[PDB]
Every structure is written in structure tokens, then in C-alpha cells.
Amino acid sequence: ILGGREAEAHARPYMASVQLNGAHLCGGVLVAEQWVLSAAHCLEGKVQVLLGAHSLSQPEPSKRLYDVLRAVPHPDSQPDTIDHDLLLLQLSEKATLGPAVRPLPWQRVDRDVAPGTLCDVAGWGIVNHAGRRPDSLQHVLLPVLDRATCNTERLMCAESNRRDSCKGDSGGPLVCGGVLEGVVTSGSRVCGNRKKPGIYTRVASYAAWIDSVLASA
Ligand SMILES: CC(=O)c1cccc(CC(=O)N2CCC[C@H]2C(=O)Nc2cccc(Br)n2)c1
């Protein structure tokens, strides 16, 4: 997160760190007891998911790491494209739920969020252009852009004027009126430059796919 603030410990109880050989790689969103949604290129052998966390290193009563049982990228995702950039991860067991670990409802109705609406993006991605990795969760509020300024029906844009998502925030949520609307893209892009808006996959565009994966296993 660039130009943001430190999040309040555990106030975003859906927030997941998606980790690869022990280190944070991507954000994620607890959407059911045993399913975290992230982005497709968050994949590249040993994948895990930390729930209930504010600090990645420090001891917290709610922190729980989990093994991943199944990794389901969207079938139409490609390693070199930003389309269909979703990934579902089934956890090893169902998450121990509490005030600090709670699934986030996702938008099932396929209407765009109103342009100008500020939505909340949280993550452990880089906080500057030198690559600094924060210990504790960060967030920033970002105004949503109309479709034509964005320029897919399946993607949505947010302003990137200093305040922005960046490397390592990929796969984490964009939240608007307490509902998940967006998942941060996992393709490379310049951050912090108002002329290159943030890109987030509209989850409502993929209600059929998600369900069809959350039916099973
Ligand atoms: C969303 C966006 O603005 C943006 C910009 C540039 C780059 C990216 C891509 C991105 O992040 N990834 C690609 C898949 C792995 C993940 C990553 O590289 N994870 C990571 C690496 C080092 C430190 C940290 Br913390 N995380 C997104």
C-alpha cells in the first residue's frame, strides 16, 4: 500500500496473507470457512495462508497459519494477462472463526460501484518505491473510476494519485460499503502515478465461477 495508513489490528478480519516458502507474497480474502480468494499469478510448491494477523512476525492470540489443500485458478487465466485473475485456495481445515477471523460477503449482483465511491484496499505489499515490506497490515481508501476512464466489463479501476495498491497487495480486497467488490490485480503495473489507475477484478462478474468452486470440496 502506498500513501496509506496502518490498519487497526484485526479490524479487517477477512484479510489473509498468502505465503510462499514462509514469506508473504499476496493478499487474500476469506470468503468462506475453508476458502480464501486471491489472484491467479500469486502462484508461480509450498503455499500457506495466515489468517487473524496484523503483524506478520509478532505473536497475536488470533494468528493462525494454514496449509492449502487445493489451488483453483480461474480456467481462463493466463500467466501473461490480467484477465480472469482470480484464484481460490481451499484451506487444510475450516478456519477457526472469531472477531478477528471472519469471511467477507462478496458482491453477487452485477452492478458497477458508483464512480467517486471510496473503497478500502488493505495489504502487506510494498509501502514505497524502494521495495520496503511492512510488518503490519496497511490500508488506503481509493476512489472508483468510471468504466470509460478505466479504458473490461470484468475489471474496475481506482484512482492511483500517490495513494495506491502495489506489489504484494495483489490478491487482496477492495471493499465498498462493507462488501467485497474487487480483488487486486497480480500483474505488474506502475504504482502511485495518477495517470496509471489501479486495476481490480470485479468479483461480481465471476459469481458463477466462484460458486461452482465453492459447491465442491
Ligand atoms: C498490484 C500492483 O500494483 C502490482 C505492482 C507490481 C507488481 C505486482 C505483482 C506482484 O506483486 N506479484 C506477482 C505475483 C507475486 C506478487 C509479488 O511480487 N509479491 C511480492 C513480491 C515482493 C514483495 C512483496 Br510485499 N510481495 C503487482
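Think of each number as a place in line: the chain as shown, counted from 1.
Header lists the method as X-ray crystallography, 2.2 Å.
Just so it is clear, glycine is given a Cβ too, placed from its N, Cα and C backbone atoms.
Mapped onto three states, the DSSP output places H41 (active site, charge relay system) in helix. Residues or ranges marked as active site, charge relay system in Swiss-Prot: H41 (among others).
Around the Cβ of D85 (active site, charge relay system), the number of neighbouring Cβ atoms within 10 Å comes to 28. Marked as active site, charge relay system by Swiss-Prot on the basis of experimental evidence: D85 (among others).
The note that Swiss-Prot attaches to the published mutagenesis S170 to A (Swiss-Prot position 208) is: Abolished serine endopeptidase activity. Reduced to three states, the DSSP call for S170 (mutagenesis position) is coil. The Cβ of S170 (mutagenesis position) has 27 neighbouring Cβ atoms from other residues within 10 Å, across all protein chains displayed.
Taken from Swiss-Prot, the feature active site, charge relay system covers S170 (among others).
Separation of the C-alpha atoms of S170 (mutagenesis position) and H41 (active site, charge relay system): 9 Å, rounded to the nearest whole number. With respect to ligand 1, the recorded positions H41, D85, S170 contribute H41, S170 as residues with a C-beta closer than 6 angstroms to one of its atoms, given in sequence order. Taking the Cα atom of each, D85 (active site, charge relay system) and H41 (active site, charge relay system) are about 7 angstrom apart.
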